[PDB]
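Reviewing the structure listed below.
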Amino acid sequence: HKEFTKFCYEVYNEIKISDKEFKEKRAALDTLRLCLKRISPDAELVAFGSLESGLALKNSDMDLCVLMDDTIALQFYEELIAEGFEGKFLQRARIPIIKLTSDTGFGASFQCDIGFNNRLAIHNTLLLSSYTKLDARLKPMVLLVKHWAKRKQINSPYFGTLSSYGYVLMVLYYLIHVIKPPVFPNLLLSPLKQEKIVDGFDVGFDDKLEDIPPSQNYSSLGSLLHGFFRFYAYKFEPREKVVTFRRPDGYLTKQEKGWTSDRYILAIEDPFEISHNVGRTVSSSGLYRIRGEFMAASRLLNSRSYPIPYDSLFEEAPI
């Protein structure tokens, strides 16, 4: 996989966030933090998601969280509308959300999403951020899987398919517990790991990355991707197994977890919030499309017709 790896890195460099775009988002965050400072002096606005882990595709949306220690939620929204930003305040039960649309100069096409005390989400981002720092192969691979999923119309949680985070965990599971030699260790199950309970969940992992030995896996990005597709296309049985980060071998049956009868069509156990299935959005019809597109990828990469048209891997599939 020399030619495929060459193609992979070419695509990766086209789809990744530019340093220009990154600095624009970081500048926007500093402006919004100043807004929060004048209304709540002890609250902090922390960034999470793709932009924070570095697993962000160009023209990505911003995900922020206001952390504190009540009315501050709505009070922050009104100060933002006052400071020229355009958006709406939405609250379901006791969970408020700010959805920003524009700016009158980071705008006009400037999207941003602010949450309140979503601590677990910040921790999942810390875990992915650490893995990104461990191996250089993870960032391109994740972006390429994300770009493929998006283009093949299998990245719609609202339409019976999997979330982008779903695919990130699908990649991590493969690189930690499936590939041999593994590309990564399991930082959650490390003997150096210490328990840290946040919102009734253990968010602890070995973050002292400097002391972690280098990977014994020397495979290319192209080879890694060919394996990932082949695994989920032909070896992984979602009617039997759970994608997990809580077993040393990675072996967890749906029987053992009790996820046999939210939807359990595709079982992806969240690393910290273990009660939550990241693949709950995946429907029976949707899984069929996911399985179909995985087999298609495998078929393409084992083609005997040269030169192989690798471009078809990122060809937009009908809606």
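Numbers in chain A track Swiss-Prot; the residues on display, in order, are 41-109, 115-149, 152-308, 322-379.
Header entry for method reads X-ray crystallography, 3.2 Å.
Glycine is treated like the rest: Cβ placed from N, Cα and C.
Experimental mutagenesis at this site is recorded by Swiss-Prot as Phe88 to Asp, annotated: Impairs catalytic activity. The UTP binding site annotation in Swiss-Prot covers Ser90, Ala168, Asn171, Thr172, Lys193, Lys197, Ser211, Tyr212, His336 and is backed by experimental evidence. Quoted from Swiss-Prot for the published mutagenesis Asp101 to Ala: Abolishes catalytic activity but does not affect RNA binding; when associated with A-103. Marked as Mg(2+) binding site by Swiss-Prot: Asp101, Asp103. Looking at Swiss-Prot, the entry for mutagenesis of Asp103 to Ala says: Abolishes catalytic activity but does not affect RNA binding; when associated with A-101. For the published mutagenesis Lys133 to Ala, Swiss-Prot gives the following note: Impairs binding to RNA; when associated with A-137; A-321 and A-323. Also impairs binding to RNA; when associated with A-137; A-277 and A-282. According to Swiss-Prot, the mutagenesis experiment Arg137 to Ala carries the following note: Impairs binding to RNA; when associated with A-133; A-321 and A-323. Also impairs binding to RNA; when associated with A-133; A-277 and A-282. Record note (Swiss-Prot), mutagenesis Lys144 to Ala: Reduces association with a 15-mer A stretch but does not affect association with a 15-mer U stretch. The unchanged residue is displayed. Listed in Swiss-Prot as a mutagenesis experiment, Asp160 to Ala is described as follows: Abolishes catalytic activity. Under mutagenesis, Swiss-Prot gives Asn164 to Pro with this note: Predominantly performs monouridylation. Among the mutagenesis experiments that Swiss-Prot reports, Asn165 to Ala or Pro is described with the note: Abolishes catalytic activity. Among the mutagenesis results in Swiss-Prot, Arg277 to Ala has the note: Impairs binding to RNA; when associated with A-282; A-133 and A-137. Also impairs binding to RNA; when associated with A-282; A-321 and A-323. The residue drawn here is the original one. Quoting Swiss-Prot on the mutagenesis of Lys282 to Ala: Impairs binding to RNA; when associated with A-277; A-133 and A-137. Also impairs binding to RNA; when associated with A-277; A-321 and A-323. Annotation of the published mutagenesis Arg323 to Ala in Swiss-Prot: Impairs binding to RNA; when associated with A-321; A-277 and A-282. Also impairs binding to RNA; when associated with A-321; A-133 and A-137; the original residue is retained in the structure shown. Under the heading of mutagenesis, Swiss-Prot lists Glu333 to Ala and annotates it as follows: Leads to diminished TUTase activity. Under the heading ATP binding site, Swiss-Prot lists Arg340.
Annotated features, which come from Swiss-Prot, shown on the structure.
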{"residue": "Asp101", "record": "mutagenesis position", "Cβ neighbours (10 Å)": "14"}
{"residue": "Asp103", "record": "mutagenesis position", "Cβ neighbours (10 Å)": "20"}
{"residue": "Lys144", "record": "mutagenesis position", "Cβ neighbours (10 Å)": "13"}
{"residue": "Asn171", "record": "UTP binding site", "Cβ neighbours (10 Å)": "21"}
{"residue": "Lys193", "record": "UTP binding site", "Cβ neighbours (10 Å)": "22"}
{"residue": "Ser211", "record": "UTP binding site", "Cβ neighbours (10 Å)": "18"}
{"residue": "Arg277", "record": "mutagenesis position", "Cβ neighbours (10 Å)": "17"}
{"residue": "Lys282", "record": "mutagenesis position", "Cβ neighbours (10 Å)": "9"}
{"residue": "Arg323", "record": "mutagenesis position", "Cβ neighbours (10 Å)": "16"}
{"residue": "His336", "record": "UTP binding site", "Cβ neighbours (10 Å)": "13"}
Straight-line CA separation, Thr149 and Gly152, 2 intervening residues not modelled, Å: 6
Distance in angstrom, CA of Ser308 to CA of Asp322, with 13 unmodelled residues intervening: 8
Assigned conformation of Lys144 (mutagenesis position) - DSSP reduced to three states: strand
Extent of the UTP binding site in Å [max Cα distance among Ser90, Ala168, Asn171, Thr172, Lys193, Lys197, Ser211, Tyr212, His336]: 23
Flanking Cα pair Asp109 / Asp115, between which 5 residues have no modelled coordinates, distance in Å: 10
Residue, out of the recorded positions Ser90, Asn164, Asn165, whose Cβ gathers the largest set of other Cβ atoms within 10 Å: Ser90
Entry from the recorded positions list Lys133, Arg137, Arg340 having the most other CB atoms no farther than 10 A: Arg340
